[PDB]
Structure formats: structure tokens, C-alpha cells
Number of protein chains: 4
Amino acid sequence: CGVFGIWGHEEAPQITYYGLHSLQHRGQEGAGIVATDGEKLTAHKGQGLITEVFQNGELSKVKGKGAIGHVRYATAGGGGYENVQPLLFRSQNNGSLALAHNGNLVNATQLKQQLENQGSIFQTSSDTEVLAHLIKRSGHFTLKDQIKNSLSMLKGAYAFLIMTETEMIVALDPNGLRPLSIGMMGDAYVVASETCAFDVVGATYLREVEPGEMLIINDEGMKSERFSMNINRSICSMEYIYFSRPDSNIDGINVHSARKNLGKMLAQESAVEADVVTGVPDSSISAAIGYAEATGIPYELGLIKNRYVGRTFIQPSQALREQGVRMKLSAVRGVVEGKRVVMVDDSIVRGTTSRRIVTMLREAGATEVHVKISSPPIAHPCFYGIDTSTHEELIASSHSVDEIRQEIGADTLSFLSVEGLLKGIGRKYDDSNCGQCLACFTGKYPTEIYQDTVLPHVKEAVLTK
Amino acid sequence: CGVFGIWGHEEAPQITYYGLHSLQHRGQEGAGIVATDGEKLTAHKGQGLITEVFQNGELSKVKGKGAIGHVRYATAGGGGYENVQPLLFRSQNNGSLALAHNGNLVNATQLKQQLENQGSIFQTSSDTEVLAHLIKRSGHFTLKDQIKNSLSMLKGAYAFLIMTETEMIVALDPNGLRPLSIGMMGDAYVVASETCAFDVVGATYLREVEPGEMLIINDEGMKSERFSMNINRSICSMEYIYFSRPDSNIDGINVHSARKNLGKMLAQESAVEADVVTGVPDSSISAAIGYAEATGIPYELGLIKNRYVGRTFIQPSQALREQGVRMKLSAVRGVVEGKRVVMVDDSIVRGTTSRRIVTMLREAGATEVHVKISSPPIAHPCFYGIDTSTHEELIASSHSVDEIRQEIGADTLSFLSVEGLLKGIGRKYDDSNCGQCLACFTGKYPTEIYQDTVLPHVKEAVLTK
Amino acid sequence: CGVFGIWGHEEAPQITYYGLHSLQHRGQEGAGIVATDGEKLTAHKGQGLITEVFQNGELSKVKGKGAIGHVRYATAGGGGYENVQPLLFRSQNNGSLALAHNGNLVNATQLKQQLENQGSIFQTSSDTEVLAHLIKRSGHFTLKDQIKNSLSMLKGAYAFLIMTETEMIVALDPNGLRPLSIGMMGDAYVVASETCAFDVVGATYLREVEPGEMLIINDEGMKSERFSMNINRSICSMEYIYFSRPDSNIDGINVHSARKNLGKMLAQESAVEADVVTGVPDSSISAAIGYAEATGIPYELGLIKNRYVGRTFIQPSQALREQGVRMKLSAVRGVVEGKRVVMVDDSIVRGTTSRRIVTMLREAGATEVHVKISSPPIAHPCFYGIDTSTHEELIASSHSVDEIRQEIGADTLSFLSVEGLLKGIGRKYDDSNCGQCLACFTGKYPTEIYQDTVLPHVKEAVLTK
Amino acid sequence: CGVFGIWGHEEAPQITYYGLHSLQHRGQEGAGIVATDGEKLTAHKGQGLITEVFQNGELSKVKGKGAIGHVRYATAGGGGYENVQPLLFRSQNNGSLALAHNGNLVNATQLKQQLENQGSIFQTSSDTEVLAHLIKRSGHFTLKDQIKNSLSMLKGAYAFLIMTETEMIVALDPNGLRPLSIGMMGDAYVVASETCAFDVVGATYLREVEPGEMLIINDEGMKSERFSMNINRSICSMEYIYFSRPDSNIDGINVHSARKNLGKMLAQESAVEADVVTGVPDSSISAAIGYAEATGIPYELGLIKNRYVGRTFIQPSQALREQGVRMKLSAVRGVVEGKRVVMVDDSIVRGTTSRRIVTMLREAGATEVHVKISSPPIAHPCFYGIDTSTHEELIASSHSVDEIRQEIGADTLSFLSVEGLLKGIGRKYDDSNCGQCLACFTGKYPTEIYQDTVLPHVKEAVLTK
Ligand SMILES: Nc1ncnc2c1ncn2[C@@H]1O[C@H](COP(=O)(O)O)[C@@H](O)[C@H]1O
Ligand SMILES: Nc1ncnc2c1ncn2[C@@H]1O[C@H](COP(=O)(O)O)[C@@H](O)[C@H]1O
Ligand SMILES: Nc1ncnc2c1ncn2[C@@H]1O[C@H](COP(=O)(O)O)[C@@H](O)[C@H]1O
Ligand SMILES: Nc1ncnc2c1ncn2[C@@H]1O[C@H](COP(=O)(O)O)[C@@H](O)[C@H]1O
Ligand SMILES: Nc1ncnc2c1ncn2[C@@H]1O[C@H](COP(=O)(O)O)[C@@H](O)[C@H]1O
Ligand SMILES: Nc1ncnc2c1ncn2[C@@H]1O[C@H](COP(=O)(O)O)[C@@H](O)[C@H]1O
Ligand SMILES: Nc1ncnc2c1ncn2[C@@H]1O[C@H](COP(=O)(O)O)[C@@H](O)[C@H]1O
Ligand code: SF4
Ligand code: SF4
Ligand code: SF4
């Protein structure tokens, strides 16, 4: 998922639409904007793409000088309109409250159970809602402090944008697992999960949001505060490996560049003698470019991705698929035929895509296919976001690198060492891990996981199918 | 536009749908499929993306073992449902005829005049409709010979696919201006505008359709006949430079490879000392890869394209635009800032896009923007297809290269030479031009152009706006 | 089907949309409007309801001071876009021609076979296309003389509106089988299939178009000419019995009042003793009111029709249907229980509805159900329009009135006599038939019916299902 | 709004689609269905007509043997997805609950105000949500007993349907202001606001739900407990006068017959010499027939309503409107010209429709237009339902019958008397009001209205516009 907010722009919902649109790769399962004019909160949301939701007719109904928005992921595409964020709570003779979140709370099961016994009913299956109930039951005398202390009760990954009629409150968890960055646009402040949305919108980037920090932004300006001084910096490593758009800079490290270095690191860890380097369209293009350059083997387009495959694309029958019919990716014979191909891919999670890709690449006539992954094996469950998790198996859970080389049928398979990865991304944070979360790879989480903690996706509500 | 056909496959409308979707880049303004079962022709078509047109519920209406499909381009996005192809003409006690075209008949106004005078009424503004009036009024004695001699009355560019209940006729013009290839998929014969459609569907390439050749495909098999032994091979150079999918091989020369060599010719004709090579997303990635390798300047992703802009995407206002809001493309500050960039693009037609890209590139921090273009200047009009024409002004009609350079705002501008273009593509054909059409660049059209000849867009029917 | 036209009103497409909207009852399978400003005809059409076709965004494109529109009936709901009208032909350096028909040409096959022999290809199975081809192939010097002379070659029913950039030509066949009337709305002349359209649009009625008359309406005024002086007036009796909207007046006789008089005839021809009178929702309300008024038995609402059934209404399964789920109509038990019902309907065609209704009336507790039908039996086919014919078996062909009574399960069954039908409508014309077509009742057609005359629906194009 | 539920049928969501369809006239702003198989609740809901909401694909996703459904009214067509019911609240490790309401809680502001002071956040502005919070916070031990005591706190009109995975609880307020009737369909119990739903679906009437009664339906069967003894019968008089479909029986009295009697009362209290009785298409058809019969003046269709006006219908401009273009209703000249017309309407609420109708009738040539109303003046507000209130000015709050006669332009104007009304409907309930709510007419409410009580509409959520 991804979040965007702007306080102090008279066209703030139109800007949130473009901002949210740069973050459209972070989830296509729902989108929504809530805006305040200082008097009242107006909103629109729905399932699907920002263009699908705001066909238009709808961007006209959201007016305000400040707005927050959210782009949402859902594993099983559907989940319900219920969970499309921002969530909005109204209280007459007390105010409106809107909230958006990118992350996953590890103790939300537990908290919902306690809340229901204090007499709470839940309508969504969102972690945002759990926060709404906690602010409301807080005994502190100020919204800033009720939020400030409700965050004390939450465990896990979270980027929250909260907005009422009169101020935007931004908070980043003490590990800083999810990205949140502040930029400026005139005299408006803007907060976004990735800096590429500032590029798109015309906003000058100011700085990241510290782990454990909470910003109150309103007509007086931006106020900072720190709800936790006990911090442990460990950003999601996959943000740099696969999830962020290439033109974002996570902590000042540009994602294209970092990814290119993982191709470079991979080359120096594992060269092969071969004739062509191909990446995989869109996920490993940058790393393939870096690997090819470090190695001197020419960089080629040996896989092409169809640009118009969507939810409306009819998938081929198993029969057509065994007859030869491709769906989103096909190997290109005019480049790979009679060549020894190295296929750089950013990661193997289930094993499925690399297998299909080694086969396509063999049918096109590659005589050797070597697979190079700019990641360590992903062995463990991510408990920090629907987007960063999978409900399907991790073959590294059960297989070795020779058993995975064997399942996908590579002539050879390589992963980056944890050491090469950290070396490659290049953070300057003194500790073992340079301030990054490596738990999917290594098993060691920067967070206490509970016995009750469910895998993020498990929190679903609408069936869809 | 692009056509696709298959005779003898028990799943022919489905195969035609996957075939047309790999040709979707060839036109997004309408799509259609006409299929036959030996008995009656059933058909579905409409305006829009293939997936918009067969949402589904609809491919299940169109059934048969033979099928032809067309993907259409219209400059004024609209044109009218009437112009969406295939065109189906019906006659009880004499048969159905379905026709799809890719090319532009340069003598169609003249032929329509002579036809309305012999009593003809025209429902569309399609050339396809001109061809069907000529078949009906032909006094030759067999369908094959009527098409064969109506083809002789046509001037310009054409790849025609014709289908009745019982056969499929394919014809390629005497210059071979627009492409066509034949493949086989088990026992079925398939025809496509580019070979990438064979790759996707799982069909074996056999050969191209010869300039001046016509194939009669049916249940007996495939028959060839030459309707003109007076041929002058001149294929569209822009097919190679820009229009084809990268994985397609035109006349056995792979399109990615060719473009990459065009980058290597540009590097030796005009190599500059700079820090970064960047292509423009999607249109000049391969030429920029080749330029970069040729030159030893590292290839970066200095520009990004938003994957979700579209006909529903709300375009930003003029105000928002001068506030700095981006639409489909942005430069990536993390790669170009403080750097000297070479921006390699395949072609400059109107000069709008590179003026925008050099600006954005300066705004993001490039100390130098050097623009290298893998084409000669396009100074003359194309009369051989809507898809290969523009209705806006070619500035190299008016501007010298330094006048274009000043206008787009580049530090330098360099185009490929015609000697370097023919050298880069590598066609082995004994003549000045290696079998290509260089008219937009040189002024020498390979067909006669009349004083009555309209430029492709001029033929429109619906307003749309 | 229904046609509407207005010349000389600057808001003419909008007026045509409301005018056609009041004739929507004549056709639910397509709607289209063509308008002219003096230079160009602009048009929009599609399948479905007017409201469906013109969501809006669309009615903004059809701009002009003259417009013609058509509402279409297609039996097997579909036909295909191609048969949706008005048909628009364009011809550079010679003019566009839009045409809309309501009727059926009994010798269309013969004429089409001839035109194909002179080199014509047809794209639609529209009679309008036949007329378009006859006009062009006429030798005459002026559109008026070419039309005048083409109409001579037409046999069957026809109300035609033709339109060009500069004039409208209206023409009605020598029998006046189908109604047309003229109105004036300020200075604009309006033309419509029924007068309710004029009530709805604020136009004043003028007069009926004469059988054999063609009118040329343009900015000079309207001119009447006679293209056939050999007329034998035979209006569709079913226009009066069932098809027209109750507030329309055919030859100055009001449709509700005529139908109510047919209700008073049936009471003097067949008065029975019962308790409650009920018509059927919507088709036989006025007649039911007449039979009750005549009789002194109270008129009740003993059947209800659901206002929200339509194409998007899911039909009950066979299972659910015999469990007792009703679809459009249900008997109101609270009116009919233990009561002797006379149920008045306008006509029995297939036998189905009357069987369904008498079953429900008995299920709701009725003690006797006496069907009274205000029509003679319909025993012969209609060759004068899809809207007035059926593809299904008519039971009065095979069954005597007692066998039809046994089939529908009524206690008694009475049909209006032809003499009562003629006395009931009250047309003042001197001849046997009071100027009415009664072919479907008596077997005798007001027109020559060929061995090549197909039933109108047998002229279909698209499968749809 | 209307509610329908069925317990114990394998095809229960389908039965509810049809049930909800017969009640579609009670509200057109949303539709929802929640089914239970014994293990889990599945739902689907959305704004628009049932046929719009369940296009299908959707109805098949709901599965179970028990289901509840609601059809919603929203004054301003809008309110937002949140207010569309049945509301569903989930709790893992405590069960799901679904609720549908038809009524208005006159004390809900007070109740929300209390709930919020106990830690409750609210997401929708529905009263169903208020009850939800109140059941969860109830100290009692069994769900039955929780509901029993929450209902005791509610002030106003309410017909609740509650459903969990295993039982359906039905409850009607102590005045029975809104109808609920129980029927039986095999062994499945079925509950609906109007009995037409039973007809339409094949359910056999059983008995009405008593006021202050609650029923617990589950696989054991049906249980009944009186949550209140202190009851004061006052059914809505407007259910009889206008709101119910004409085949429903409210309290064993048929709505068309009761309406026809109100027509006969108005006749004996205000008779006139005129030549035509006309009703207004659909609301006053039954009363108009009663008046004509009692008066001996002929009943005619003097006004037609257009069957195809909709949300999607493009409203005429002011200029088109004053040019004479009609919207949903037109007057018929063939019936009323040169005639004295009595127009019987069911009620006058803002005075707009009847001014509009009397003008049209005069423009059609009527000499006299005498308006008779089968209601008293509606001079007071309704605080018991959005469907039975208007947010607009009631003109009998400010105007006398003669000021109203002048405003609407009537030749003469009459309203029924409260006595004539109680007498026409025919309840023999001993008490002054025959067991009816007459507040809108007399100012006497059957309930305590609070100083905090707002008019139903004022509780609006989404802006829409
Ligand atoms: N506009 C874009 N340009 C290039 N890569 C993109 C873009 N948006 C997202 N990405 C990358 O696309 C990859 C995911 O796409 P895919 O794996 O092809 O579905 C991610 O690794 C992203 O970093
Ligand atoms: N958590 C994730 N969710 C979705 N896509 C992922 C995830 N992690 C990585 N990806 C993409 O999935 C690929 C591996 O696919 P598979 O092996 O089929 O699971 C990687 O190359 C990524 O492009
Ligand atoms: N699926 C695809 N993968 C990669 N490039 C493509 C694809 N389809 C078309 N192209 C190229 O994209 C360019 C057009 O994209 P653009 O000019 O960015 O809109 C052309 O130069 C095509 O050769
Ligand atoms: N005939 C053409 N029609 C459409 N796009 C074109 C054409 N020729 C080249 N292109 C694209 O136009 C670009 C030049 O854009 P401009 O200079 O704004 O006309 C190239 O990079 C191609 O992507
Ligand atoms: N707006 C309308 N009001 C009343 N009756 C109508 C209307 N439009 C069409 N009709 C009549 O309704 C009958 C067809 O409707 P139905 O029988 O309900 O399908 C015909 O007899 C028409 O004359
Ligand atoms: N030609 C026709 N086609 C369609 N509806 C018709 C036609 N003639 C009469 N109707 C209607 O069909 C009824 C007879 O229906 P059925 O006997 O089931 O065919 C009458 O009440 C009319 O509403
Ligand atoms: N509560 C109400 N809300 C909506 N329509 C109503 C209401 N009460 C009566 N009606 C209709 O409104 C008509 C009166 O219209 P008007 O006087 O313009 O409000 C009556 O014939 C009813 O059909
Ligand atoms: S003139 Fe240019 S774009 Fe046109 S056919 Fe020739 S090479 Fe192609
Ligand atoms: S045969 Fe019947 S339906 Fe046909 S035109 Fe004559 S009266 Fe009308
Ligand atoms: S005030 Fe009137 S409309 Fe409201 S509940 Fe009472 S009778 Fe009904």
C-alpha cells in the first residue's frame, strides 16, 4: 500500500490524485482521498485503480486545502470496499477523523480481542480501525496525546497519516520499517511513502520522517514530537530490492542505483562465462544493467512483458497454455537463440516465475540459462505488510539452493550473500545490519512476534470469489 | 494497425484474441474478430483496447475454425465504429466477405469518385470498403481472380486479409511496404503483422509473405499466386526504427538488435563525453543500450514512464502543469543531477517530446543534455499509413538541425545518417536503399503520389469531440 | 419502431431525444439521432434504451437545426448495431443522406437480388439500405425525383424520414398502413409516428401525412407532392388495439377512447354475470374500463405489473417458477378472492399470457375467470412490420375458440367481432373496412404478398445469443 | 425503505432478490442481502436499483438458507455506501450480526451522545449502527436478552431484522408504526414489510408481527416474546393512502380497495358536476376509480406517466421546459379538451406536482380542473421515516385550503376529512384514531418528540453533490 498527504494547497485533492498515481504500483486493489476545507471532511474511495475509482465526476466532490490518500494492496484481489482506506469516523459535537496506514500490526489480533471486551464492534478488518478505537478510549486530554499514547500500544510496522478538519498528524513506527518522507510544495507540506511522488507533483524533498517521530502539520506550520526514544532502525530491505519505483531515493539512496549495485555485487560474487544478460521486465531491469556492466557480457532485452495485461485480460485455458500460449511475459528468440543466457531476477519467493521463465528462455533456443538473484533466499514469513508477504509457500523454506536450481531447471542458480546485499545498498548506520530489516532472509525479526500474530493476509473480510 | 489470421484451429477466435493483444501497440482505437465455421461468419468488434472490446461474454459468441482480426489506430482517437475492422459484407445466395487492412491506398479518393459514379454508396471511409466494391464489380470468373485483379487497381501500401466461409486470402503489395509473416501452429496456418504474435501464441515461423504474393489458405492447404511480378522492395524504415515490438524480427532481422546497432552507429558518428546514457521509456531503450555500450558511458534509467496513464487518466490543468506536475514521463533526479546526460531517442517528428524531456532533465539537475536521435530528420509526409503519419508539423520541413537544436534546447543534437541507418539495420539487398522506404527522410516515395492523394488522417468519419 | 423529425429548431437533437423518448414503447433494441446544421450531418446511435444510448456526454456531439431519429424493435433482442437506425451514407463531393423507416417492404428480396446483379454490396439487412441503393442508382436529376421514382418500386409498409444537410423529405405509402402526422412547434415543423410525441415536446398538431404523399421540408417551408395517386387506405388495426400509446390520436381518434369504446362493444356483444372486472397491466386498461362502465360491474386492479423488470432482471429458474415465483405480473388475491372475474385483454396472439394470467387468477382465489378479448382472433401473419408480427405459433390458426378456451383454462372466452371492431374505433371512411388493414384477422391483405415475401424477422443479421 | 428476510430455504438469497424486488418501490437508493449457511455470513450491497446492484455474478456469491435484505430510500439520492444496509459487524471468536431497519429512532442523537461518552466511534449515520453498539455493550448474557433490553431504550418507529449465523430475530415497535407481516413458504418462515412480497414469491400469509413483539426464528422454529406490553397502536396512515403497493394488505385490509373507498368518501363529501375523472399515474389510480364509480362521472386516462424516466434521464433545460417540454407526466388532449375534469390525487405535500398537473390540463383544453385530495392537509412533520417525510416546505403549514387552491390554480379544491379517512380505510379499532398515526394531519404524535429530534433526512452522510 502507499500513502500521500498535503496540508496547505488549495488544489490538494487534485495533487493527491497525481501523488497517489505515482504510488499506484504499491497496490491496485482500492484507492481513496479525504480532504478537509477546515469546516468539514469530504471523501471518495473505492476498489481498483485511481483512474477506475476517479473516472472523474468524482474528483470534483473532494475539495479542501489539505488531503490525505491511500493506495491499497489486497492479496486475494477484493477484500471488500470496507477496507478501502482512508477510514473516516464521524462524531457530531466532537469532529471527524480520517486515517490511512501502510504496515501491519503484530498485536492487532490481541488488541481487537481486548477492545471487544471493553464493548467494541468492528466493521472493517483494518488495523486503522483498531487505532480509531484506541484514540477514542484514551484518557489523555488532547488529540495529539491520545494518538501519542495509542501508538504506544501498537506493535509492528506502521506509517499512519491521520487527519481531521484542522491538522494532519503523521507518525512513523520506532523501527522505521516503512518509508515516509516529507517534502514541500510552496508553503504546502506533503508526506508520501516514496519520494518519486514529489518528483511527479513538483514538490521539493525536505527530509525523511524519523522512526518514532510524530509530526503535527496545520496552518501554524509543522510541529515535530517523538513518541518513542527507544528506536531500532531496520527499514524493509525489499523496498530497495523490488517494491519501490526506481526513481525514489530511500534515505537518500536512489533505488535504480542501489539495485544496479546489487547486479554489480552479484557479478563480483558470481560471474559465469555466457553470451547475453537479460533482466526480467520491470522487476530486475536495473540489477541486470549493473551485472552486465560489471561483467562485460552485453545487456539485452531477452524477455518482453505485455503492457496491456490487466484484470480484464482473459487467461488462456490450461489447454491453450499447454499448447504454447504465453500470458504476460515471453522470451525473445531473436536475442537468446543459440546463446548462453544469464537471467538476473531480483528474488525467488515461491519459485514459480523463474521456472516458467527458464522454460520460455529454453524454447526460444537459449542453450544455457544461468539464474542470478540480487537477494539472499527468502526463507521466513514477513509479518510487516500484505504487500511484503505471500500466503503461498516459500520454496527456500523447504529447499536448498541445489534443490531450487533443480526445480526451476537453471544450469546454475545464485543468490547474493547478506553481506553483498548490505554492501551493495550502502547504508552508513553503524551496526551489523546497516539499519535494515533482513528477517525474511535471516529469520531474526526487529520486533516481537506473538503466538497470536496472524500472517497479514489472514485479516481478510470480503470473499470476492 | 495490425492484422492476425488463423485457418484450421478449433479454437480460432481465442487464438486470434491472444494474437491481436500482442499487436495492441499497433493501435488502441478499436478491435475486431470475424470467425468462420465453414457455414456462417460470426463476428464481434468495437472501439477501444482489445480487453475493453471483449470484456468477455463476447468471445463466446464468435466461433469457428478460421478467423481474422484487426487492431486499429486513429489519430483523432475515435474515427467511428463504422471504421473499426474487419468489414463484413453479406449477400444471401452469394456469401460473406470479411476484410482487414494495414497500409494506405494512395489512389482511393480517385477510385471512390469513379465508384460513386458507377452507382456506389459508401458507408465507411475505410479503404477496405473500396477493395470490396472493386471485387463485386469485377467480371473475372472466380473470387480469387476478382481479388487478384482488383489489387491491380490499387496504389499505395497494403497487407490485406480477406475471409469468406471457406478460405482465407492474404495479399501483400508489390513494394512490401507493410509487413506480413506466415507461421504454422500444429496443423493451422497463421498470418500476423509481426512475428511477436507467433511467439506469444506458440506458432512456428515459416517465412514472410513476398511483395506481390497472394496466398489462398483453406482446408486443402495453402496455395500461392503472384499478382504482380513488377515488385520494388521498400519496407517501412520506421517499422525498424520505432513501430515494431522489440521481439519481432522484420525480414529475419530482430527489431531489438537492429535498434541497438543504430545506437552503436550513432555512437561512432557522434560520440560525446558525458556521464550517463538514458533512453526514453519504451521508445528508445535499445538504441540507448547500444549507444551506451558503444561509447562506454553507463546506461542508466534517467527518465521514467508511468504505467497507468490512459484515456481515463485526468490530464492536469495548464496551471498545475506550470506548477510542475508531470503526466506520463519524469526525469530521475537521483541519476541525472550534477551529470552530463546523453538522451538517445529513436526519432523527432514534431519536436514536442524532446523539448519536454530536455527541460525536465535540466530541472532535475543535468549539467548538460546532449540529444542523439537514431533516425535522419523526418522532413517529408508519409502517405502509407495512419500509424506511420502525423497530422501535426514536422519541424525539419522548416528547421535546420541547429534550428531544431535551439528549439528543443539541447546542448547538442545529432541524427543518424542515411548511410548509418542502412548500415545499422543490416539488410542484405542489392540497391541504394537495401529494400527500405526512406521517403519521410528523403522525399523519394516508392509509389506514385497523386495530386488528389490525401494524407491518411484526412479520411476520417466521426467527430468524436 | 418509431420515427421523429424536426426541421428548423436550434435545440433539434435534444427535442428529437425527448420526442423519441415518448415513442420508446415502439422499440427497445436501439435508438439513433442524426442532425444537420447546414454543412454536415452529425449522428449517435446504439442498442438499448434511448437513456442507455445517450448516457450523455454523447448528446453533446449531435448539434444542428434539423434532426431525424428512430427507435427500433428487434424480436430476438439484438439485430446488431448495423441495423440500428438512421442509416447515414456519406459521399464526398455529392452529399450525406440519413434515412429511418417504420414499416416492412414486402418485395425487398426481389429488389436486393436485382441490385446485387447491378453490382451492389449490402452491409445491413435494413430496407432503408435498399432505399439508399435505389436513390443512387436512379437516373434522375434531383433527390426529389430520384426518391419519387424509387418509392414506386417499393411494395409493403413504409413511413420514411430521409435527411440531407439542407432538407428533410417525409413519405408515407399508398395504404397509410403506418401512421405519420405533422405538427408545428413555433416555426419548426415536427414529424412523428404518434401524436403523444408532440404533447411531450410542446408542438401543435397540424394534420396527418396522406397515403401516397411526400413532403419536402426545408428553410423555405414545407411543400407537398403526391408520388402515388392510387391509394387504398388501410391503417394497422393493431395500432389502435394495442401498439400506440393511449394519449395518441390516429386520424384524430384518441387511442384510450377508441380502446374504451372497444371495451363497451364487447360488453354489448357478450355481457356475462361476474363480480370484478380487471384489465391487464398496461396493454388492456382502457378496454377493461370500457367493459366495466358498460356493464355496471366494478373495475378493479386485480393484476399488478412490476415496474422494475427489464433486461437486467434475473429470471426465476424453472424450479423457483413452479415453487410459485412470479415474474412481471401477479394477481391481487385481495381483490379477486372468491370473486367471479372477467379479465379483458386486447389480443391473444400465441396463447401464453392468457394461460399464465388465468392460472394466477385462480391461484389467488377467483371462483370464475371469464376472458373477454377486444379483437377478432389473430389467425394470419403480418407482413407489415416486426413490431406487429410474431415468430411464434399463433393458436387461432389451429384452434377454434373452444380449443383456445380449453388451452388457456377459461370459463368462457369471447373475441370482438370484426363488425364490432369497426364500429368501436369509429373511422368515417366509406368502404367495407373503414379504411383499416384487418389482414391478421380475416386473411385478406391490403397488398400483394409475394412467394418471395419473408416474414420481417426472417430478415435478421446478428446472432447476439 | 423495505425489509424482507427468509429463514430455512436452500435458495434463500434468490427468494430474497425477488422479495426485495416486489418492494423496490419502497426505496431506490440502495439494496443489500446478507445470507447465512449455518457457518458464515456472506453479503453484497451497493447503491442503485436491485437489478443495478446485482447485475449478476454477484447474487450467486451470496449463499445460505437464511437471508435478510433491505431496499433503501435517500431523500437526496445519495447518502453513501455506508448507509446502505443490512449492516454487517463481525467479531472473530464471537460471531457475526446483520441488521436491517425500516423506521426512525426519534431519540438516536441522545443515544449516540451517550454511547460516545462510553468509548464508541461511529462510521455510518444509520440507526441500525446505534442498536449495534447498544447490543454489544448490553450487560445481558444471551443475544436474545441483549436485544430485548436494547429495544427497550429506543424511541420512535422501527422494524428490525437481525441475523447471526444461526437465528433471525424480528422486532416491531410498540405502536406498530411500520408494517411487518409473517408468512410461510413451505417450512421456510418469511418476513416482509408488505405482503405483495409473499404473492410475488409464493409465500402464504400467516399473521402480522404484533407491536412490542419479538420473534426468534431458527431451525427449531419460531419463538415469540413481547419485549413491551405498554403498546399504543398507530400504523402510518400514508401506508394506506400512498406508500404501499396496491396488492399488499395492511392489517388484513387491501391497499387498492381501501384507496378506492377513500375515493368513495371524498365523493360523498365533495361532489361536483364535471365530465371526466382522472387520477395521477400511479399514486391516485385506485381513488380516482372509486370517485368515478361513486360519482357516476366517466373514469378516463387524462394523464400518462412516462415509463422510462430515470436517474439516467436527461432533464430538459429551463428554456426547453418553458418552451413546453414535459418530463414524467403529460395531460391527454384527446380525453380532456373542452371537458370539465376532476383530478383526484392521493395527497398534496409541497404543492408542486398539482400546480404542474393543473396547468398541463388547462393547456390540453380542459375548461374546469377541480382537484379532490383523498387525504387531510399534511400540515405537520413526520419523525418516523425518510420515506414518509419531506425535507421541503409543506404548504399547509403556511397556507389555507383557499390559499392552496389559488397557488395550484384549481377551479375548486377539496381534501378528505380525518373522519372520512378513518371511515374510508375502515379499521374498527376502538379509539378516536382507529389505531392509525395521523400526526402529519393533526399535529398529534403517537410518541414523545425530543427537542433534540431532527427530521430523518438531517441525519445525512455523503454529500453526493
Ligand atoms: N514506472 C515504472 N518504471 C519502471 N519500473 C517500474 C515502474 N513502476 C514500478 N516499477 C517497477 O516494476 C516492478 C514491478 O513490476 P512487475 O514485476 O513487472 O510487475 C517493481 O520492481 C518496480 O520497481
Ligand atoms: N512479497 C512479494 N509479493 C509479490 N511479488 C513479489 C514479492 N516479492 C517479490 N515479488 C516478485 O516475485 C518474484 C518472484 O516470484 P515467485 O518466485 O513466483 O514468487 C520476484 O522477482 C519479484 O519480482
Ligand atoms: N510490451 C512492450 N515491451 C516493450 N517495449 C514495447 C512493448 N510494446 C511496444 N514497445 C515499444 O514501445 C514504443 C512505444 O512506446 P511509447 O513511445 O513509450 O509509447 C515503441 O518504440 C515500441 O517498440
Ligand atoms: N508517426 C509517428 N506517430 C506516432 N509516434 C511517433 C511517430 N514517429 C515516431 N513516434 C514517436 O514520436 C517521438 C517523437 O515525438 P515528437 O517529437 O513529439 O513528435 C519518438 O520518440 C517516437 O516515440
Ligand atoms: N406510458 C404509458 N402509459 C400507459 N400505457 C402505455 C404507455 N406506453 C405504452 N403503453 C401501452 O402499454 C401497452 C404495452 O405495455 P405492456 O403490455 O405492459 O408491455 C400497450 O397497449 C401500450 O399502448
Ligand atoms: N404482435 C404482437 N407482438 C407483441 N406483443 C403483442 C402483439 N400483439 C399483441 N401483443 C400483446 O400480447 C398479448 C397476447 O400475448 P400472447 O398471447 O402470450 O402472445 C396482448 O395483450 C398484447 O399486449
Ligand atoms: N412523503 C412523501 N414523499 C414523497 N412523495 C410523496 C410523499 N407524500 C406524498 N407523495 C407524493 O407527492 C404527491 C404530492 O406532490 P407535491 O405536492 O409536489 O409534494 C402525492 O400524490 C404523492 O404521490
Ligand atoms: S515514408 Fe517513412 S514512415 Fe512512411 S512508409 Fe516510408 S519509411 Fe515508413
Ligand atoms: S396484418 Fe394486422 S398487425 Fe399487420 S398491418 Fe394489418 S392489422 Fe396491422
Ligand atoms: S406522521 Fe404521517 S407519514 Fe408519518 S408515521 Fe404518522 S401517518 Fe405516517
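By the numbers in Swiss-Prot, the shown part of chain D spans 12-476.
We read in the header that X-ray crystallography, 3.0 Å was used to get this structure.
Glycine too: its Cβ is placed from the backbone N, Cα and C atoms.
Listed features, source Swiss-Prot:
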ACT_SITE  D:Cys12  active site, nucleophile
DOMAIN    D:12-231  domain 'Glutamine amidotransferase type-2'
BINDING   D:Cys247, D:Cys393, D:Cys448, D:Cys451  [4Fe-4S] cluster binding site
BINDING   D:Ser294, D:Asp356, D:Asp357  Mg(2+) binding site
MUTAGEN   D:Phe394 to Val  Partial loss of activity
MUTAGEN   D:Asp442 to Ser  Partial loss of activity
MUTAGEN   D:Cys448 to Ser  Loss of activity
MUTAGEN   D:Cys451 to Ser  Loss of activity
Other CB atoms, at most 10 A from the CB of D:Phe394 (mutagenesis position): 23
Candidate with sparsest Cβ neighbourhood (10 Å radius) among D:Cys12, D:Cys247, D:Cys451, the listed recorded positions: D:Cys12
Nonlocal residues around D:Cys448 (mutagenesis position), in sequence order (Cβ under 8 Å, 6 or more apart): D:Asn186, D:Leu188, D:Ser245, D:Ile246, D:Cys247, D:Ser248, D:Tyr395, D:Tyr456, D:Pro457
Nearest of the recorded positions (D:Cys12, D:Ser294, D:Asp356, D:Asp442) to D:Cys393 ([4Fe-4S] cluster binding site), judged by Cα-Cα distance: D:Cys12
Residue from D:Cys12, D:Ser294, D:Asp357 whose C-alpha is spatially nearest that of D:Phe394 (mutagenesis position), among the recorded positions: D:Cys12
Sparsest Cβ surroundings (other CB atoms within 10 Å) among the recorded positions D:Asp356, D:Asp357, D:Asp442: D:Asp442
Top Cα neighbour of D:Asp356 (Mg(2+) binding site) in the set of recorded positions D:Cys12, D:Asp442, D:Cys451: D:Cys451
Binding-site residues: D:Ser294, D:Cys393 - member with fewest neighbouring CB atoms within 10 Å: D:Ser294
Assigned conformation of D:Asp356 (Mg(2+) binding site) - DSSP reduced to three states: strand
D:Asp357 (Mg(2+) binding site) and D:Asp442 (mutagenesis position), distance between Cα atoms, whole Å: 25
D:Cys451 (mutagenesis position) and D:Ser294 (Mg(2+) binding site), distance between Cα atoms, whole Å: 18
Candidates near ligand 10 among the recorded positions D:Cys393, D:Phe394, D:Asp442, judged by a Cβ under 6 angstroms: D:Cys393
Sorted by sequence, non-D:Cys247, D:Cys393, D:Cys448, D:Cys451 residues with Cβ within 8 Å of centre, [4Fe-4S] cluster: D:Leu188, D:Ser248, D:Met249, D:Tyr395, D:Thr399, D:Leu449, D:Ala450
Sequence-ordered recorded positions from D:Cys12, D:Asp357, D:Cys393, D:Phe394, D:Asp442 with Cβ under 6 Å of an atom of ligand 7: D:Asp357
Pairwise Cα distance for D:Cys12 (active site, nucleophile)/D:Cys451 (mutagenesis position) [Å, integer]: 19
D:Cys451 (mutagenesis position) and D:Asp357 (Mg(2+) binding site), Cα-Cα, nearest whole angstrom: 14
D:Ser294, D:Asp356, D:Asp357 excluded, remaining Cβ within 8 Å of their centroid (Mg(2+)): D:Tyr253, D:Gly290, D:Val291, D:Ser295, D:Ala298, D:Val355, D:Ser358, D:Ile384, D:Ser385
